[PDB]
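See below for the structure under consideration.
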Number of protein chains: 2
Amino acid sequence: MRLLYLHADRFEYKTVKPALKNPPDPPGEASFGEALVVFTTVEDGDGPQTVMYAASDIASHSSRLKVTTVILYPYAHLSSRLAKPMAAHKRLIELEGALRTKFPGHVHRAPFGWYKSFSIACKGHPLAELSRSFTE
Amino acid sequence: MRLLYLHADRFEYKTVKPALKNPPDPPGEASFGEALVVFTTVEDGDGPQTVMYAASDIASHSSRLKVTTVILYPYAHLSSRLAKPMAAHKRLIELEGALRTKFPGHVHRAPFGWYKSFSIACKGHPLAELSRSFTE
Ligand SMILES: Nc1ncnc2c1ncn2[C@@H]1O[C@H](CO)[C@@H](NC(=O)[C@@H](N)CO)[C@H]1O
Ligand SMILES: Nc1ncnc2c1ncn2[C@@H]1O[C@H](CO)[C@@H](NC(=O)[C@@H](N)CO)[C@H]1O
């Protein structure tokens with residue numbers, strides 16, 4: 001699993017066209033104020049262990065930034081060892097559940113399987129942009 | 001070299017704190033309307049050949065999107081095989097020059113070696129977000 005942590009002043013997205021034959025989540029849109037936006041690429045061989053490590057780290061980074069909202073944003077573009085869409089969806093669902101066991105704030109999992117438009121204002125501080133990998 | 005192509009409706013950035021002891025470019029800020037924003041991570045072993053392949057591809061993708069502005073945005077976070085900062089800066093300078101030989105529109109190389117704040121509104125169409133790697 002490959003992740004990009006973006007500490008945002010604000011974030012919003014809207015699904016547009018389906019990116020998969022049949023997206024496993026319904027379409028939608030949401031917007032937020034200050035949040036950690038976690039661009040999440042599920043990789044082949046990610047399993048429950050991988051999810052749990054990632055959940056703990058997101059939690060720990062969120063605490064360090066004093067943020068109370070995390071967006072789990074499915075992203076197909078952070079690596080060249082993608083898991084297939086069904087495995088990917090499953091792991092993102094597990095990640096959402098796992099994060100709630102480690103982090104007390106708002107967790108928003110954005111829909112999987114769509115192209116999206118988005119807008120973000122990413123903060124300038126030294127820890128506002130970082131990437132992290134997890135495996136098992 | 002690892003790149004992320006974001007077709008934006010608008011883009012802006014501002015350097016904040018120096019991210020390197022002595023950043024090789026001066027601080028600054030710019031904003032744009034419709035542009036291809038190329039988050040660019042220089043990797044160990046990128047050379048002139050790598051640059052030229054990347055320049056041709058950016059050019060060809062820009063043409064396909066009918067965009068006339070490309071932002072070359074130094075980004076340290078797209079892979080785990082980073083070139084050292086001096087090699088990285090050099091390659092980004094080469095990339096800027098190479099792109100101008102292949103693409104007729106506005107090429108803006110954003111400064112290297114700073115933390116930055118940025119804001120982007122990324123389009124929803126199917127080719128609005130893609131990643132590409134180049135090597136030699
Ligand atoms: N291995 C993987 N990890 C994370 N997400 C993955 C995935 N495989 C498929 N997806 C999802 O399906 C959409 C099309 O690839 C993806 N959509 C996106 O990447 C949009 N942000 C592009 O606008 C994503 O929702
Ligand atoms: N291998 C590499 N490829 C591309 N850029 C690289 C690099 N090594 C260092 N940099 C630059 O130095 C800043 C701190 O890493 C980097 N700054 C950034 O990545 C900001 N957008 C974070 O806010 C970047 O300008």
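Quick reminder: no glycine exception, Cβ is built from N, Cα and C everywhere.
Long-range Cβ contacts of A:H77 (mutagenesis position) within its own chain (separation 6+, distance under 8 Å): A:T41. Listed in Swiss-Prot is the mutagenesis experiment A:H77 to A, annotated as follows: Isolated domain has decreased deacylation of mischarged L-seryl-tRNA(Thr), no activity on L-threonyl-tRNA(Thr). Deacylates correctly charged glycyl-tRNA(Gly).
A:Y115 to A appears in Swiss-Prot as a mutagenesis experiment; the accompanying note says: Whole protein and isolated domain have nearly wild-type deacylation of mischarged L-seryl-tRNA(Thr), no activity on L-threonyl-tRNA(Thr). Same results; when associated with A-129. Look at A:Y115 (mutagenesis position): DSSP puts it in a strand. All protein chains considered, the CB of A:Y115 (mutagenesis position) has 19 other CB atoms within 10 Å.
For the mutagenesis experiment A:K116 to M, the note given by Swiss-Prot reads: Isolated domain does not deacylate mischarged L-seryl-tRNA(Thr), no activity on L-threonyl-tRNA(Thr). Neighbour list (A:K116 (mutagenesis position), Cβ cut-off 8 Å, at least 6 residues apart, same chain): A:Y13, A:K14, A:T15, A:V16, A:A110.
Quoted from Swiss-Prot, the note on the mutagenesis of A:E129 to A is: Whole protein and isolated domain have nearly wild-type deacylation of mischarged L-seryl-tRNA(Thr), no activity on L-threonyl-tRNA(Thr). Same results; when associated with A-115. Contacts of A:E129 (mutagenesis position) defined by a Cβ separation under 8 A and a same-chain sequence distance of 6+ are given as A:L4, A:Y5, A:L6, A:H7, A:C122, in order along the sequence.
Checking the mutagenesis positions A:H77, A:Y115, A:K116, A:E129 against ligand 2 with a 6 Å cutoff on the Cβ atom leaves A:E129, in sequence order.
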